[PDB]
There are 12 protein chains.
Amino acid sequence: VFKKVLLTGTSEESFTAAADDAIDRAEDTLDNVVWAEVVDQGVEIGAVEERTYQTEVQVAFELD
Amino acid sequence: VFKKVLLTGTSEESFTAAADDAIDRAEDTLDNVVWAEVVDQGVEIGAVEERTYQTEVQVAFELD
Amino acid sequence: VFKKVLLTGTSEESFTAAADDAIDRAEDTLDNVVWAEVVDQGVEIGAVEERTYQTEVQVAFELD
Amino acid sequence: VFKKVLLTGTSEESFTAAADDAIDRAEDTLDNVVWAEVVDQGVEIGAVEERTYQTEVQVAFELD
Amino acid sequence: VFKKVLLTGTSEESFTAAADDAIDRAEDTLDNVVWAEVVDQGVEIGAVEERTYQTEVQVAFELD
Amino acid sequence: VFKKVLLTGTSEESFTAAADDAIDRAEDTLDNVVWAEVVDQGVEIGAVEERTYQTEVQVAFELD
Amino acid sequence: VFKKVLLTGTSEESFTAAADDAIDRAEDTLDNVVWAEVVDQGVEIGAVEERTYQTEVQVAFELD
Amino acid sequence: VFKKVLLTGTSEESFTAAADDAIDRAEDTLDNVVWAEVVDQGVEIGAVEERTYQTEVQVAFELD
Amino acid sequence: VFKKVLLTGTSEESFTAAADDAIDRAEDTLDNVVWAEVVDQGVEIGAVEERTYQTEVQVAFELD
Amino acid sequence: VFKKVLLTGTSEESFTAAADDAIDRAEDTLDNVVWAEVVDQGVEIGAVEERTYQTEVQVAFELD
Amino acid sequence: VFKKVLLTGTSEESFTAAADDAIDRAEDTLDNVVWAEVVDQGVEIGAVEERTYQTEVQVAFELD
Amino acid sequence: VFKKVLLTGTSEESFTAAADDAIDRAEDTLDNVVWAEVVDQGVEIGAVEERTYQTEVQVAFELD
Ligand SMILES: [Cl-]
Ligand SMILES: [Cl-]
Ligand SMILES: [Cl-]
Ligand SMILES: [Cl-]
Ligand SMILES: [Mg+2]
Ligand SMILES: [Mg+2]
Ligand SMILES: [Mg+2]
Ligand SMILES: [Mg+2]
Ligand SMILES: [Mg+2]
Ligand SMILES: [Mg+2]
Ligand SMILES: [Mg+2]
Ligand SMILES: [Mg+2]
Ligand SMILES: [Mg+2]
Ligand SMILES: [Mg+2]
Ligand SMILES: [Mg+2]
Ligand SMILES: [Mg+2]
Ligand SMILES: [Mg+2]
Ligand SMILES: [Mg+2]
Ligand SMILES: [Mg+2]
Ligand SMILES: [Mg+2]
Ligand SMILES: [Mg+2]
Ligand SMILES: [Mg+2]
Ligand SMILES: [Mg+2]
Ligand SMILES: [Mg+2]
Ligand SMILES: [Mg+2]
Ligand SMILES: [Mg+2]
Ligand SMILES: [Mg+2]
Ligand SMILES: [Mg+2]
Ligand code: NA
Ligand code: NA
Ligand code: NA
Ligand code: NA
């Protein structure tokens, strides 16, 4: 059985690095993370100083 | 990193109050709840006595 | 077996009351209405005097 | 010909009143606003003091 | 309030049995599981020996 | 001209048999049923004793 | 209250004329047909002699 | 950079001519219109005398 | 078994004729073409002299 | 690099067996088929004698 | 009230830089740009010399 | 007439480079490749040693 958690990673560099930010968080706290699917991307502009790229991913991990 | 939980709030009054019901539950159990996105709305009719409005929301909270 | 009818309710007060308007019509004419799913919401402005909220719902009823 | 503008209204009371907030802005600045379609709804929580309901609408107005 | 978890069940027999695999896992670890919605179906071919049917479901459970 | 009715069939055995349940109902009451399209699948768990698979189909029938 | 029926019109000439075919059928049998929304278009090729354009529309009519 | 405006053209003849109606309006008022994408089609019936086909397009134009 | 190829037909006359343009190409090169589904429509404006209507279709053909 | 082909398998038994029918065809003619994603399911009724379940899948295969 | 404009940025380097290209244009001409949502990404190949990445974003700005 | 092939490119560096990987493969084997549309992005984690970014694109090429 896989389960997925819906995480939004952030980066001031790129949408790929914001996806990695989410995946890195998942691998800090979960075992057997196996793949991630991008579900949305956006950029925070007027709530930060430097633009911050955001990549939301469903990160799947195998249960047991 | 944000994470989102998918909750369905209920109310016998309105779709706004059913969204609040979900958000109130999230804020009971999670820190740093930051925003919620409505993903579906419906009304339970023939499983309750009074119609019950249901609002399903992805509720985002900031991790740490 | 459930069947669904696609109805748009209207209200000059709110999207919840426009959903009820549809559901009330379904319960006038159908037996065993069991739940309704909101599929679209909108507001008529320049075809009415007062804005009229519209909530389109699939209303499900159990057959027999 | 109709044209549509994509506006997000806000309210601390309800999703209907946040839709009205957008429509009121459109009618302040545009002639012949004729209808609005809800395209998304959400609630700002951790960027405000009181929750703020947001309703994004495409507001259509007739050209000429 | 309901909450949903996004699980992918697997089976070497059928998409129905892969949905049951997910639901069985949810009922092992959660109380008051109430319904599941299929969100995607697929078949793993070249990472297994026998084809493995996969059914991804949002499984809803009532909170408290 | 074809018309479609939106029916949810149920089965305690499989999603295929729940699709047949809907189609069988349509053919009980309609002439010239010609095809059905699956639009959603789900499983009722905590409102029944045995899990009940549900397959919602648009069932098309030719008019005249 | 509006209700919508999901009809597929056909024409050997064009997608507009197939939409009219559906609408004409609705106006034969329903009062107060008010608008139709195109939901899908396709062409039957290998089940007919001449290609037949098909336009599926939700046709809305006002109830009473 | 391209920008798009969301326009609904109308015609009493066809969905192609309603798309042209929108595009003609855009080219009256904008420079460097480069392409248009159809996003919805419908027919107004009970608000006009003759049916009026409507084609909504995102019309893209190159900025500068 | 059916297989589908994703083709965009073009016409300077209409979206129906652009769908035919794709289908004609498929029937030039494939046997047993059986139906086509429209998946997108658009108009090329600023890359041509006369507007060119484009209709993208999945064209299905029966294998063997 | 993976490439996907869009195939509709058929079966008179079940949607799982119709998915296998497509996959079996792909593995007859392609090397390194690695997974398949279900994209639509339906049932042919009034063009056959016995109902025929149809499962459309994107079947992915690794190139080289 | 927020309003959004639908812009396609371009870059010969990356999809992140094409999103920035759009956002930079919006900030040249609009005050209080607050966030951008990616809605589509693509690559122009046979209309340019070097591939050009394109990122279409809805860019939101706060009105007043 | 354009035709599109559905390819998933991979890269251990970025989603832009995974889109290029697909496009490079298409240009190895097809003439007149004209543009590509991103349809999905994901990251393989637990089937590789280093994360591998995947970008699925419909790559369009002009026929003749
Ligand atoms: Cl989710
Ligand atoms: Cl429907
Ligand atoms: Cl495809
Ligand atoms: Cl828009
Ligand atoms: Mg930096
Ligand atoms: Mg988002
Ligand atoms: Mg009360
Ligand atoms: Mg729901
Ligand atoms: Mg009043
Ligand atoms: Mg509507
Ligand atoms: Mg107050
Ligand atoms: Mg939003
Ligand atoms: Mg076995
Ligand atoms: Mg999947
Ligand atoms: Mg049994
Ligand atoms: Mg459902
Ligand atoms: Mg003729
Ligand atoms: Mg169809
Ligand atoms: Mg005329
Ligand atoms: Mg519309
Ligand atoms: Mg001509
Ligand atoms: Mg297109
Ligand atoms: Mg048999
Ligand atoms: Mg289909
Ligand atoms: Mg360079
Ligand atoms: Mg695009
Ligand atoms: Mg490296
Ligand atoms: Mg994918
Ligand atoms: Na989730
Ligand atoms: Na219907
Ligand atoms: Na394809
Ligand atoms: Na817009």
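Shown for chain B, in order and in Swiss-Prot numbering: 2-65.
Cβ atoms are placed via backbone N, Cα and C, with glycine included.
What Swiss-Prot records for B:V35, B:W36, B:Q55 is riboflavin binding site. Mutagenesis annotation in Swiss-Prot: B:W36 to A, described as Abolishes flavin binding; when associated with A-55; the structure shown retains the original residue. For B:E45 to Q or N, Swiss-Prot lists a mutagenesis experiment annotated as follows: Strongly decreases riboflavin binding. Here Swiss-Prot notes a mutagenesis experiment, B:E45 to A, with the remark: No effect on lumichrome binding. Increases lumiflavin binding. Decreases riboflavin binding. The note that Swiss-Prot attaches to the published mutagenesis B:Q55 to A is: Strongly decreases affinity for riboflavin, lumichrome and lumiflavin. Abolishes flavin binding; when associated with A-36.
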Integer Cα-Cα distance in angstrom, B:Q55 (mutagenesis position) to B:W36 (mutagenesis position): 18
Nonlocal neighbours by CB distance (under 8 Å) for B:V35 (riboflavin binding site), same chain, sequence gap 6 or more: B:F3, B:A61, B:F62, B:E63
Distance [Cα-Cα, Å, rounded] between B:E45 (mutagenesis position) and B:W36 (mutagenesis position): 25
All-chain count of other Cβ atoms within 10 Å of B:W36 (mutagenesis position): 22
Residues from B:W36, B:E45, B:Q55 facing chain D - mutagenesis positions, CB under 8 A: B:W36
Candidates from B:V35, B:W36, B:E45, B:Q55 close to chain C, where recorded positions are judged by Cβ under 8 Å: B:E45
Neighbour count (Cβ, 10 Å) for B:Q55 (mutagenesis position): 24
Largest CA-to-CA spread of riboflavin binders B:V35, B:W36, B:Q55, angstrom: 21
